[PDB]
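K.L.:
Have a look at this one before I ask anything.
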Amino acid sequence: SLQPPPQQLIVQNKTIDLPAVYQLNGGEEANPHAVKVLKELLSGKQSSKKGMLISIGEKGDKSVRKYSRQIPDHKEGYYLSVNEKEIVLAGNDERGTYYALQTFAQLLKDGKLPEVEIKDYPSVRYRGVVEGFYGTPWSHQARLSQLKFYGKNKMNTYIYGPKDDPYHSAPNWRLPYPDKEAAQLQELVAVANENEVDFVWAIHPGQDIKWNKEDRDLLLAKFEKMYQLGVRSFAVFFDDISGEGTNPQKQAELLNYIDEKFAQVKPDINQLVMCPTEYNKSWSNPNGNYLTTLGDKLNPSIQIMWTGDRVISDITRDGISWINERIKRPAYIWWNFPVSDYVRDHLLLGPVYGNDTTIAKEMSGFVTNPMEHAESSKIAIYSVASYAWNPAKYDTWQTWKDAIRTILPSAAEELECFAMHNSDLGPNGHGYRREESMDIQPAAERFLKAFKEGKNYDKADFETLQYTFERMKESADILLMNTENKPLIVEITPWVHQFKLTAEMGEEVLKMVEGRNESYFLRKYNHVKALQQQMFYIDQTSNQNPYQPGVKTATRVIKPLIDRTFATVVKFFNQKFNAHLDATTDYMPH
Ligand SMILES: CC(=O)N[C@@H]1[C@@H](O)[C@H](O)C(CO)=C[C@H]1N
C-alpha cells in the first residue's frame, strides 16, 4: 500500500535495485529535511559521478529542470519517478520534496523499488491533529513521537491546545510557560520543523477575558513569548465558555488585531486560526447573529473551526454548506474522533469513517481531536492523514489495517483483534456511536435468539464464539508482552487485562451451555462469578478518573452476549434442578 494513496500512480510491473552506486543530483539545493531522509535510505552505498542518477530538488532548482512539466502545480505537490535509467524526487515546493521522500521510503522493499511514476499533492490544505481534549495532556515523549508520525504521513499541522494546560486556558493563559515547559515547547517546535509540521500554539482565554487593553496586551505578549520559542502559527479558541468572552464582535476585533499587529507584522508567521463559541450546528443559534458576525467581520485570511452538525459528528456536504454560507469561507474542520474524554472508560480503536469523501474543496483544513492515549490514537490519526490527503481514494478498512500494521508490525493481527472489539463508545450524552465486533454479530444474534425463543443454536455459531474467545486470549497475552511499542502497551494494558477476562468468562459461559452434569456446571458457574469479581476489581482500580472511571471493553456485542447467555443458562439450570443460583452478571460487593 501507499499511505496516503497518491493522486496519480502508474505502476510498471518491473522492479529495480536501489543503487548500489549512485550520483546524487541537487542534494546541496534541495530541502535539507528531504535530503536527510534520502541519505538515510542510501546509507553506506557510495556516491560517485558514474552509476545511477538520483535527482532531488524543488521546482526551479537546476537538478529537476528536465522534469518541470511533470511537477504538479499544487502546494505540497511532488513528482516521483523510478526506472532503470534514473530516480526523480521533485517537489513543487520544499515541503513537496519532503513528501516525495515519504512516499519513496514506502516503495523501497528490502533493497528493491517498484518501477513507478507518481504525481501527487493534497486535496485539503491543512491536515493534522489538534491536541485539544480534556484530560491528562500528552507527555513530552508522546508529542515527540507524534511529530515524527505526522511527517511520515504527510500531516502538516499540529495544534497544541490541551484544555487542562494551565498556560493554555484560564487564568494562567496570561502567564509565560515556566522554563522547563518553555524549553520542552521549544524542542517540540524544532522537531515539528524537522518533520515539516506547523506547530500551531492555541490559547483559550475566553472564560475570564476582559475586553480591555490589559488583557489584549497580555495575550499579545504571550503570543510574543511563544514566537521567541519558535512558534510561527497561532490560534485563539472560544469553545466551551460562557459570559462576555462569547461576544462575536469582540472576538472578531481581537483576532483582526492579532492579525494586523502580529500575524501581518512578523517576517514569517503562517496560520492564524480561531475556534468559535458556536462550533457546531446544534450549539449555533440560527436566529442569532453570532456566526454571521464572525463571517462578515473576521479578516479573510483567518481560519474558522467547526465540529460539524453536533459536538461529535461526521462531516456531510449539507452540514459544511450550512456553516460555509455563514462564515463566508471554507470551514477548518475540528473532527471529534477518536477523542474519548466523555467516554473515558473506553478506548476507541476502530476505523475512521463517516466523513463525506467528495467535499475536499469545501474545507480549509481537517484535524482530528485524539484520545488522551497518544499512541492508541495513531490508528485514527494515520487514517485521518490518508483521508485528508486523498479523500476520493479513501478506504476505511484498508487504511485501518495499514495503520495497525505500521504501528505494531510484530503483532498486527493481535492488535487488529483487540482494536476490532474496542471501537464503540457505549451510550453517551453526545449520541455518537461506532460499529464494533461486526464480523461475529450475526453468529451472536442467532445464538442468543435461539435461547430467548425455544432453541436450538447452530454448532458453527457456538464454534465461532469459541474461536473468538480463544483468539482474544492469544491477542491479550502477546500484546501485554510486546516490546516494539512499549508506550502503546502501557496505554492499553488495563483494557487488555479486562479483554482477556472477558474472553475467559466467554469460554466458561459456553462450557455452561454445554453443561454435561450438575457438578461440572457448578464448577463453571463458580469460575464465572470469580471472573466477574476480577473484572470488577480492574474496573475500580484502573483508570480512576473523576468522570467515567474504570475499564470497559468489547461492550457492543461480546459482553452483552456473554452476560445474557450466563443469565439464560442459570435460569434453565435453576428450573431443571430446582436451584436458586444468582443470575446477576456484574459483581457487586454491596
Ligand atoms: C471545539 C471543541 O470540540 N471543544 C471541546 C473539545 O475540547 C472536547 O475534547 C470535545 C470532544 O469530547 C468537545 C468539545 N466540548
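Numbers in chain A track Swiss-Prot; the residues on display, in order, are 25-614.
In case you wondered, yes, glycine gets a Cβ from its N, Cα and C as well.
Sharing the feature lines straight out of Swiss-Prot:
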{"type": "ACT_SITE", "residues": "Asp264", "note": "active site, proton donor"}
{"type": "BINDING", "residues": "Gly156, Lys187, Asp263, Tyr303, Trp358, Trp359, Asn360, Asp365, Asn393", "note": "protein binding site"}
{"type": "DOMAIN", "residues": "149-416", "note": "domain 'GH84'"}
{"type": "MUTAGEN", "residues": "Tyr158 to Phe", "note": "99% decrease in activity for pNP-O-GlcNAc"}
{"type": "MUTAGEN", "residues": "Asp263 to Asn", "note": "99% decrease in activity for pNP-O-GlcNAc"}
{"type": "MUTAGEN", "residues": "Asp263 to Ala", "note": "99% decrease in activity for pNP-O-GlcNAc"}
{"type": "MUTAGEN", "residues": "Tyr303 to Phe", "note": "113% increase in activity for pNP-O-GlcNAc"}
{"type": "MUTAGEN", "residues": "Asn393 to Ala", "note": "95% decrease in activity for pNP-O-GlcNAc"}
K.L.:
Taking the Cα of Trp358 (protein binding site) as the centre, which of the recorded positions listed as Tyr158, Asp263, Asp264, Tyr303 lie within 10 Å of it?
P.N.:
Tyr303
K.L.:
Of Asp264, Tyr303, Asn393, which recorded positions come within 10 Å of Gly156 (protein binding site), going by C-alpha to C-alpha distance?
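P.N.:
Of everything listed, what lies within 10 Å of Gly156 (protein binding site) (Cα to Cα) is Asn393.
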K.L.:
Under a three-state reduction of DSSP output, how is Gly156 (protein binding site) classified: helix, strand, or coil?
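P.N.:
Reduced to three states, the DSSP call for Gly156 (protein binding site) is coil.
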K.L.:
Calculate the distance in Å between the alpha carbons (Cα) of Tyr158 (mutagenesis position) and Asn393 (mutagenesis position), and round it to a whole number.
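P.N.:
Pair distance, Cα basis, whole Å: 10 Å.
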K.L.:
Ranking the recorded positions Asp263, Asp264 by other Cβ atoms within 10 Å, which is at the bottom?
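P.N.:
Ranked by other Cβ atoms within 10 Å, the recorded positions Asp263, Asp264 bottom out at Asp264.
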K.L.:
With Cβ-Cβ distance below 8 Å and at least 6 positions apart along the chain, what are the contacts of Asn393 (mutagenesis position)? List them in sequence order.
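P.N.:
When sequence neighbours closer than 6 are ignored, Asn393 (mutagenesis position) has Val153, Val154, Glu155, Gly156, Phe157, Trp358, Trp359, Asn360, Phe361, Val363 within Cβ distance under 8 Å.
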K.L.:
Return one of helix, strand or coil for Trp358 (protein binding site), based on DSSP.
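P.N.:
DSSP assigns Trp358 (protein binding site) to strand.
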K.L.:
So the record assigns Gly156, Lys187, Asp263, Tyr303, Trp358, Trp359, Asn360, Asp365, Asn393 to protein. If I measure every Cα pair among those residues, what is the longest distance in angstrom, as a whole number?
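P.N.:
Between the outermost Cα atoms of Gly156, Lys187, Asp263, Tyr303, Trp358, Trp359, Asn360, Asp365, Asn393, the distance is 17 Å.
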K.L.:
Going by DSSP, is the residue listed as 'active site, proton donor' sitting in a helix, a strand, or coil?
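P.N.:
Once the DSSP labels are grouped into three classes, the residue listed as 'active site, proton donor' ends up as coil.
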K.L.:
Taking the Cβ of each of the recorded positions and counting other Cβ atoms inside 10 Å, which one has the highest number: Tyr158, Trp358?
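P.N.:
Sorting the candidates by Cβ neighbours within 10 Å, the top entry is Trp358.
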K.L.:
List the residues of the same chain that sit at least 6 positions away from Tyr303 (mutagenesis position) in sequence and have their Cβ under 8 Å from its Cβ, in sequence order, or write 'none'.
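P.N.:
In sequence order, the residues whose Cβ lies under 8 Å from that of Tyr303 (mutagenesis position) (at least 6 apart) are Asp263, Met329, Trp330, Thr331, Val335, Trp358.
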K.L.:
Where does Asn393 (mutagenesis position) sit in DSSP terms: helix, strand, or coil?
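P.N.:
Coil, per DSSP.
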